[PDB]
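I have placed the structure first, in the form of structure tokens, so that the comments after it can refer back to it.
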Amino acid sequence: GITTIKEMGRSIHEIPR
Amino acid sequence: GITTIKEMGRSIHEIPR
Amino acid sequence: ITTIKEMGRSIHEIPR
Amino acid sequence: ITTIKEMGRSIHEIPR
Amino acid sequence: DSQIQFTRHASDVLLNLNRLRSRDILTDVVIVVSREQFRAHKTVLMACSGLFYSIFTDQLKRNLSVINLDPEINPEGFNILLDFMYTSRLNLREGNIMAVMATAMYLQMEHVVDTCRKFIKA
Amino acid sequence: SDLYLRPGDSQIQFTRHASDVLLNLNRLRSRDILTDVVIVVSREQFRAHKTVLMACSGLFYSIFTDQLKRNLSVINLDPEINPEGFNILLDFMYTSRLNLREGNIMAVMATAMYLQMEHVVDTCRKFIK
Amino acid sequence: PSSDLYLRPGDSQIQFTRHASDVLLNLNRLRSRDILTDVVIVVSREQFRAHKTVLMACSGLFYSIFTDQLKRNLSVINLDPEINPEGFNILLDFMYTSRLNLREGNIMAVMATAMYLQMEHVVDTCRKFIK
Amino acid sequence: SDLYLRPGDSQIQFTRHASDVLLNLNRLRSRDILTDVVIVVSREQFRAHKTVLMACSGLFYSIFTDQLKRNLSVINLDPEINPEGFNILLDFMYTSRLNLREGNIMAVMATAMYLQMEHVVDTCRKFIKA
């Protein structure tokens, strides 16, 4: 079946301040 | 005009297990 | 076992 | 500044 | 310990399945017959036709969205059998009863063939 | 003499066609043929057909009527949903039979409530009388 | 076996555990830069630009206003004069940061403003806090 | 004696708040509430919030920040972009779940390059191998 994986890292880019 | 019949036997093949 | 029949509608009706 | 965590739901759930 | 049986459940599922076809929802195959086309659900086509059950189980022929029937097949005969698969209702019209019976043989729908044979008179 | 085919316009109603379709739909499911979605319920997975789920569940109807999820293949339910309750209701969708026992009727009912299976809930309400 | 460089994990679901936090932070950066903000909330003397979608997500009051067709196209919202601009600023930051900052002498304000905005889960967390 | 409250400062971190906000944004999207753009991908379309798109995609951020393209209502992607690939990525933006089924792994990855979602890409390389 579907193997589930966690990802503790940043998922998207960081809109600068 | 729109004479109707009831067929009570199996209508389609039986997909095997 | 107890087998009880239900003659009513079982699921919602998807509209036309 | 003592922090406190809260694992409950924070805001209402918008219905589907 | 108990178990409940819903006697008209299967009838309600088929109606809803036809409503999805009616609104063109999750139709995953088009059946080309002569000039015209017919959108339907592969699961309903496999449940009802020995011939459609045969392609969509074949490994290579599973991921196809356009099925072309033999050019001899009458579209009007297929449409009558298609509406049948979704409604339990086989409408034999004034001039289609032989076409519907013939298309049913092609589609390996042997039970609908056998039923029409007991119906045809002359 | 005219060997003409009968008077003409006629219609045949196959009473058990609806049942034979649903039974074959289950055989396709039990052999995992053309299952097009996997429901994830608390890290336990269930495969099914999207069309059968929409026909039965008001929730799965709302979900796959939506453009984002209409053509996708995975659905994660609320993690509170009991997997046993869903499996009991998925078997009802394909067999017209609801296998509630004493002790899980409360889970079966509250899961039917989540799936927006309105008529199945009411049959459980009267089944506490 | 080795002659076949097929992509190894056939079917897989990757759960980006912090994607929600990352999206909310970037929404806050867009707020701070006044990017695609659609409404200004006027609380007594101060003004707060924000995104109506984030407001409807968190507040039952804002959800109820921006829901009927007649009101979701509003540019300026005036909260009641009794609403503390400090209390609202604390809650608005919570909406964009998941962090509710309670300094001494503000906790009653935050709690009262949360009742106004119909954020009943925050309100209940504050009730647990006092006690 | 005194019923004074807390004599100091304290911060309450609401875990799952961001998870609950995004789910409600997904609900607002599923109801066409305050959606401000449709993304046309070949023969398919998708309602979305330009705020969510800008948060997740470098490309959508690069476009909707430009003063001229700020108030755009329909965005047509390149005719090469795979809709099923983009559909999986737009679903990921609103759920935190990237579903890579055996059919279209390379499609999901390629669309993520096009969308300047380099963090998603680096994660497909991290786990999917040959």
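Using Swiss-Prot numbers, chain E covers 6-127, in order.
The way this entry was determined, per its header, is X-ray crystallography, 3.2 Å.
Yeah, the Cβs are placed from backbone N, Cα and C, and that goes for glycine too.
These come from Swiss-Prot:
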MUTAGEN   E:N21 to K  Abolishes interaction with NCOR2 and HDAC2, no effect on interaction with CTBP1 and transcriptional autoinhibition; when associated with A-116 and 376-Q--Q-379
MUTAGEN   E:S59 to A  Abolished ubiquitination by the SCF(FBXL17) complex
MUTAGEN   E:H116 to A  Abolishes interaction with NCOR2 and HDAC2, no effect on interaction with CTBP1 and transcriptional autoinhibition; when associated with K-21 and 376-Q--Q-379
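Features recorded in Swiss-Prot, as mapped to the structure shown.
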{"residue": "E:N21", "record": "mutagenesis position", "Cβ neighbours (10 Å)": "22"}
{"residue": "E:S59", "record": "mutagenesis position", "Cβ neighbours (10 Å)": "12"}
{"residue": "E:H116", "record": "mutagenesis position", "Cβ neighbours (10 Å)": "19"}
Seminar exercise, completed: One should report the C-alpha separation between E:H116 (mutagenesis position) and E:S59 (mutagenesis position), rounded to whole angstrom, as 17
Seminar exercise, completed: Contacting chain B at Cβ under 8 Å, from the mutagenesis positions E:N21, E:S59, E:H116, are E:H116
For this session: List the Cα distance (Å, whole number) between E:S59 (mutagenesis position) and E:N21 (mutagenesis position).
Result: 25
